[PDB]
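Worksheet for the structure shown next.
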Protein chains: 2
Amino acid sequence: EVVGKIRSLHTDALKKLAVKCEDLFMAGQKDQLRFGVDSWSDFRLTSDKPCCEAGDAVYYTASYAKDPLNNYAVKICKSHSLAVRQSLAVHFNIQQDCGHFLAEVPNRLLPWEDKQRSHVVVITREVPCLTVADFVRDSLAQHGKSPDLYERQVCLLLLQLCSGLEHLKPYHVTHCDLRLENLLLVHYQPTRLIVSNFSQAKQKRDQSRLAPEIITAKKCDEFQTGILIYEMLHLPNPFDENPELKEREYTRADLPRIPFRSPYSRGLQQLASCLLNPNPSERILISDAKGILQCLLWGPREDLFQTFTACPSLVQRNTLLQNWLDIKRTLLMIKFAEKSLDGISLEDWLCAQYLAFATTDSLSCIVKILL
Amino acid sequence: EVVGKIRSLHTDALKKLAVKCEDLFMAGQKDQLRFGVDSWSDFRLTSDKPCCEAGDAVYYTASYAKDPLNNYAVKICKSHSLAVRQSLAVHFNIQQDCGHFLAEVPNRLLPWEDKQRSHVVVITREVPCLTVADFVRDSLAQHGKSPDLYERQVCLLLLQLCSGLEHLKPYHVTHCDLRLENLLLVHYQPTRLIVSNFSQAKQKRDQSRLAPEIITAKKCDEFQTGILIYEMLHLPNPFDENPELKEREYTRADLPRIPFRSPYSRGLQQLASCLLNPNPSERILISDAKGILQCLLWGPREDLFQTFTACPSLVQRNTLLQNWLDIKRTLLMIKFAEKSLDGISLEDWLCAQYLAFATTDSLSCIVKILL
């Protein structure tokens with residue numbers, strides 16, 4: 001009775017807090033700029049070394065001549081990506097741009113060159129500092145020394161990736177080129193992940209990242225996300241370590257084993273196995289992967305899993321999950337209230353998103369997958 | 001079961017929020033200054049008109065020569081108040097001082113003079129802008145036009161008075177001179193009430209404010225607070241309008257009726273009648289008056305009173321009061337959480353104090369008094 005009223009108050013409040021966080025993290029001017037007579041000269045590069053080298057372009061921090069104190073990055077493409085991405089509403093984890101133009105760029109700036117040639121130059125306000133590939137490459141020693149801290153950051157990056165991929169579903173868009181060098185890391189007022197490079201995007205060697213259904217005769221992005229889990233854990237592409245899985249219809253025991261090094265290793269292993277299911281109809285959805293990642297970060301632990309399996313009735317399982325939700329929502333609400341007397345981190349926003357929209361039915365589905 | 005856990009979390013959190021608010025409202029240097037060779041010349045008065053005229057002194061804003069940019073007020077006394085007040089720990093609603101000395105003050109500054117004479121000069125960091133007597137005198141038209149807004153401010157000032165009087169009880173100190181010109185109104189980083197003038201304080205015409213037990217042959221401050229309720233509502237002292245109550249042992253029907261003009265009028269009438277009980281053993285305590293004022297401001301309304309009287313059992317009454325507490329604590333917690341994304345007012349702190357320490361037993365006692 002009254003318990004339902006307080007449950008509704010916390011749920012509606014956390015949704016409002018999540019929306020308020022979203023508007024605070026997404027604030028800023030987004031009107032596209034106008035370019036004309038030598039707009040390449042209006043961008044004074046603040047450095048000669050690149051600030052980021054992605055799979056589709058090179059990035060340079062620049063001072064726009066008509067606004068010299070705000071952050072701008074010059075994206076010099078290597079060779080459709082703008083057409084597909086411009087049709088999407090803005091999203092925290094999907095790359096935005098404020099204009100583009102052609103320009104003659106010196107070859108000394110391009111690593112894949114060196115005669116002056118014309119290239120597509122894109123301007124963005126979210127300056128990338130590195131890619132996830134660069135982060136993974138530089139974090140081998142930290143993964144060995146601090147497996148709990150590193151593998152938690154992996155879950156947080158994967159959670160942002162699922163959010164951006166979930167944004168593509170209502171458009172019926174598949175990225176089709178999810179590689180670690182296409183995921184950028186930027187700051188927020190470098191832990192903000194940004195999906196980029198839509199050159200292979202579909203609007204409704206290289207085959208090592210193609211789902212099995214593509215090779216035989218809309219779960220492509222889910223399958224490529226399963227490969228990324230291995231790579232972010234400093235493991236090779238499973239279809240490069242065992243290059244005979246694509247020529248068969250493998251099972252769970254055929255996939256290479258993820259080392260058991262942190263409280264997140266078993267869940268990430270189960271998540272990858274579900275994403276790498278050779279049958280598309282049984283391959284989990286990217287929203288289910290999001291729920292798994294939320295569960296590994298904040299959701300109910302394996303200690304509650306034992307009570308879940310031991311409960312004979314669905315009513316007792318619903319009470320167990322509902323009690324966990326009510327307590328976690330209360331704790332998070334207290335956390336926000338205490339900050340009003342002392343900022344809001346990215347993890348606080350994502351945690352509010354989880355508890356605000358989670359239900360006992362959604363938790364029951366995620367738990368049964370992780371069992 | 002789980003309901004008790006969430007109830008304990010909210011209660012412990014609101015107590016922590018109230019303590020954090022208290023430390024934020026009480027922050028500032030409080031070390032006493034040192035005075036010597038002509039310290040009266042080190043206080044440059046920023047104006048020649050007084051900033052406040054209390055019952056015991058006149059106040060002038062001043063710039064201290066050794067700290068010329070901070071707020072200081074010069075308190076020039078008219079004639080023990082320091083001895084009793086200095087022995088008390090600091091309190092939000094009790095006057096603090098940072099030093100005192102003798103000085104020859106020009107008669108033009110003193111309204112009760114005009115030959116130069118020596119006076120006791122007290123320095124305080126909380127600058128008074130007016131007294132409650134001045135506020136009541138200037139708010140006659142607003143009481144007639146906006147009775148709901150004015151009589152709510154009266155409850156808020158009376159609540160702060162009860163807090164300061166409650167601070168005196170563990171010291172066994174009675175003020176014995178609670179008059180509207182002795183209550184100062186200051187700002188907070190003018191709604192902050194400050195009790196001053198401890199010249200008549202006891203440490204364990206004029207008789208119109210003396211309790212009946214004093215006239216016949218430790219409830220003195222409670223009795224004088226009941227007189228203040230009438231005066232703050234622009235009514236005369238009940239023992240001046242009906243100057244024959246002290247020569248008898250009056251009842252509730254003998255006291256002058258407070259006009260019924262706002263949702264707070266009936267509660268303030270009942271509160272005054274309890275504070276003006278001629279029998280000290282039946283006169284309510286100043287902590288009970290605080291609970292009544294908290295109930296009139298935020299506590300359960302008369303709509304819940306009908307359900308209270310209709311409940312036959314104590315269990316159902318306890319459930320009614322507990323459900324009200326759980327909902328109100330949830331609402332207030334949400335309010336603090338929403339401010340973490342957008343300051344904290346004095347009323348927010350006082351409301352947190354109420355809900356954090358209120359119990360079903362304390363509410364049941366306050367309700368039965370107001371019935």
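The first residue you see is number 1, and the count goes up from there.
Determined by X-ray crystallography, 2.3 Å, according to the entry header.
Including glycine, each Cβ sits where the backbone N, Cα and C put it.
For the recorded site, B:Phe239 (mutagenesis position), the DSSP three-state label reads helix. All protein chains included, B:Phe239 (mutagenesis position) registers 21 other Cβ atoms within 10 Å of its own Cβ. According to Swiss-Prot, the mutagenesis experiment B:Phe239 to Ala (Swiss-Prot position 1609) carries this note: No effect on interaction with PRAG1.
Residues within less than 8 Å, Cβ to Cβ, of B:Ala337 (mutagenesis position) and separated from it by at least 6 positions along the same chain comprise none. Look at B:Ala337 (mutagenesis position): DSSP puts it in a helix. Swiss-Prot documents B:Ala337 to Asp (Swiss-Prot position 1707) as a published mutagenesis change and attaches the note Disrupts homodimerization.
Residues B:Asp342 and B:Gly343 bracket an unmodelled region of 3 residues, and their Cα atoms lie at a distance of 8 Å. For the 3-residue gap in the deposited structure, the Cα of B:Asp114 and the Cα of B:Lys115 are 8 Å apart, rounded to a whole number. Across the unmodelled segment of 19 residues, the C-alpha atoms of B:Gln189 and B:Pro190 are separated by 11 Å. Gap check: 9 residues are unmodelled from B:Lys204 to B:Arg205, and the C-alpha separation across it is 26 Å. At the Cα atoms, B:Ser79 lies 10 Å from B:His80, with 9 residues between the two left unmodelled. For the 3-residue gap in the deposited structure, the Cα of B:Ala217 and the Cα of B:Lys218 are 15 Å apart, rounded to a whole number.
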